[PDB]
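Asker: The structure is given below, and queries will be raised subsequently.
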Amino acid sequence: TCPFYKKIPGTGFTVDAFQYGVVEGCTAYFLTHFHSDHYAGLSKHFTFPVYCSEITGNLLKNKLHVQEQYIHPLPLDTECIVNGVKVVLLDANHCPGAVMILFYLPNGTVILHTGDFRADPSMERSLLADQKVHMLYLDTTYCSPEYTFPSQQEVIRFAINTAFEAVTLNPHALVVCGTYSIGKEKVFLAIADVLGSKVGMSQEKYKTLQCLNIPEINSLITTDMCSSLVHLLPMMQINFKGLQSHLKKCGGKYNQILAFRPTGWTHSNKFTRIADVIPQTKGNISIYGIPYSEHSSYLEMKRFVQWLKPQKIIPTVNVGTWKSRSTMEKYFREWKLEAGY
Ligand code: NI
């Protein structure tokens, strides 16, 4: 059974609710982004209307084989009527194709559903500027002040400089980058651009990237592993054993691996600066964990919400424990007393 925080009151709509069977009263199922916790339940046998971005719809058709007749892609930043209700999709600054949804209810209430997002001051000049929001359904993944991390730009600067130094010292080093979902493509694309290489990967991952509308992508990626000195591998293989095994397969072309694991936050963020990050090393293998986030830090979240000034907040993450729920409610009240709404 579908939880309340996935239903939009006064509509026939649900958000990210495909694992509950046929939801009573649902006339349109929205999907914010193509991550498995959110699409859980979708397949070629789905026969209800799915509303989403163009990029999410390419992934639904090619990767999950959803039939074309049920995919309803909407342009961004454009007022659209769905089943008699005005909606707008906005860029969530999460993974490719990820959106927030603005619903203009027939009674006059306005609801923002963030999906998964990384709040940014650029959102203060979207179509959100133009009117008031009564209810905010908020991605609270890192809603506590311990969760700090650098800008995506500082993290990419670190990765490019680290990879370029290593491969210039040793032209026989291979760079490997972990992945287990869409998102964080800038990591491997930026490193391959500074090295003058295409990115090599499996046919399955190549197919996924081909659905993302990235400009000039045919110039940047390949399935020919032998032609590339930046390889993608599943995140589970980014360990000394899995990397040793990979290096065997490259037929003596390389004599060193430098590998990256983009994580979210880790507790080494509570002590260390990005500049000071060091790898784990075993012999001719080194592994860097880099804190590349596609979710809001605590401070970015708090700025967005203090700007938006919603009348009510409904968290969509960390809702399963009383301790988490009580923590989140305390920060919401601080924010409101500090800003005066
Ligand atoms: Ni996500």
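Following Swiss-Prot, chain A shows residues 700-1040, kept in their order.
Heads up, the Cβ atoms here are built off N, Cα and C, so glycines get one too.
According to Swiss-Prot, the mutagenesis experiment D838 to N carries the annotation: Impaired nuclear focus formation, reduced interaction with PIAS and increased sensitivity to cisplatin. According to Swiss-Prot, the experimentally introduced change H994 to A is described as follows: Impaired nuclear focus formation, reduced interaction with PIAS and increased sensitivity to cisplatin.
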Asker: DSSP on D838 (mutagenesis position), three-state: which is it?
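Answerer: In the DSSP reduction, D838 (mutagenesis position) maps to coil.
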Asker: What Cα-Cα separation, expressed in whole Å, is found between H994 (mutagenesis position) and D838 (mutagenesis position)?
Answerer: 8
Asker: For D838 (mutagenesis position), which residues of its chain lie six or more apart in sequence with Cβ-Cβ distance below 8 Å?
Answerer: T813, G814, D815, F816, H994, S995, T1015, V1016
